[PDB]
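Asker: The following block contains the structure, expressed as structure tokens.
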Amino acid sequence: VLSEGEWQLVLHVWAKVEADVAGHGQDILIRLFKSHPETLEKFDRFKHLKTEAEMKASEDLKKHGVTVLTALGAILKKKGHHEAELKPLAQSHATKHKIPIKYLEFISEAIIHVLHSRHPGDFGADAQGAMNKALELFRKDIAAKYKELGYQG
Ligand code: HEM
């Protein structure tokens, strides 16, 4: 359970992300795909992209980054009371997209790295710890839904 102070750190940096949702979404997906190429293979939509320059040039990738970060921002702003938001997301990611929980750990690392690069003054160690806690809570609650549906592993 995050404290109120932890949530305030999380949402303070998140409000900075929302100044450039699409740039952050590109940076995060590109970091994910470069750091963990197995993740790119899960996207029929993107798996033709073979270089970082091609990834940066893809408008469709930039659009999907906005989709992802909009969904995540709506979850963070619930401060833990996010059951309604996680149901469809766990269902699609477990049963249609076939995304292991471990790949959610990978994208969480990419999000933290990009926030640290773009917002160092609002993403000191206290805020890094709080965002890690928030992303852990996200993964815990998604993993419980995966387990229900027979996909935790
Ligand atoms: C912060 C974590 C993530 C969030 C908030 C998120 C959110 C979303 C949303 C909102 C959609 C469209 C609606 C839906 O299908 O449910 C989507 C689609 C999808 N996501 Fe995620 N996602 C996350 C992580 C991942 C990861 C780590 C992967 C793969 C390694 C992945 C793979 C996919 C795929 C394959 C689609 C379908 C893309 C298409 O063909 O249109 N997601 N995601």
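The numbering of chain A matches Swiss-Prot: 2-154, in order.
Per deposition record, X-ray crystallography, 1.2 Å.
Cβ atoms are placed via backbone N, Cα and C, with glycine included.
According to Swiss-Prot:
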{"type": "BINDING", "residues": "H65", "note": "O2 binding site"}
{"type": "BINDING", "residues": "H65", "note": "nitrite binding site"}
{"type": "BINDING", "residues": "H94", "note": "heme b binding site"}
{"type": "DOMAIN", "residues": "2-148", "note": "domain 'Globin'"}
{"type": "VARIANT", "residues": "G122 to A", "note": "In metmyoglobin"}
Asker: If one looks at the chain holding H65 (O2 binding site), which residues at least 6 apart in sequence have a CB under 8 angstroms from its CB?
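Answerer: Those within reach of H65 (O2 binding site), by Cβ under 8 Å and sequence separation of 6 or more, are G26, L30, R46, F47.
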Asker: For the C-alpha pair, I'd like the distance in angstrom between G122 (variant position) and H94 (heme b binding site), rounded off.
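Answerer: If we compare the Cα positions of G122 (variant position) and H94 (heme b binding site), the gap is 34 Å.
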Asker: When you measure from the Cβ of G122 (variant position), how many other Cβ atoms are you left with inside 10 Å?
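Answerer: For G122 (variant position), the 10 Å Cβ neighbour count is 8.
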Asker: With Cβ-Cβ distance below 8 Å and at least 6 positions apart along the chain, what are the contacts of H94 (heme b binding site)? List them in sequence order.
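Answerer: Expected: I100, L105, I143.
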Asker: I'd like the per-state residue tally for the domain 'Globin' (2-148) from DSSP, helix first, then strand, then coil.
Answerer: 115 helix, 0 strand, 32 coil
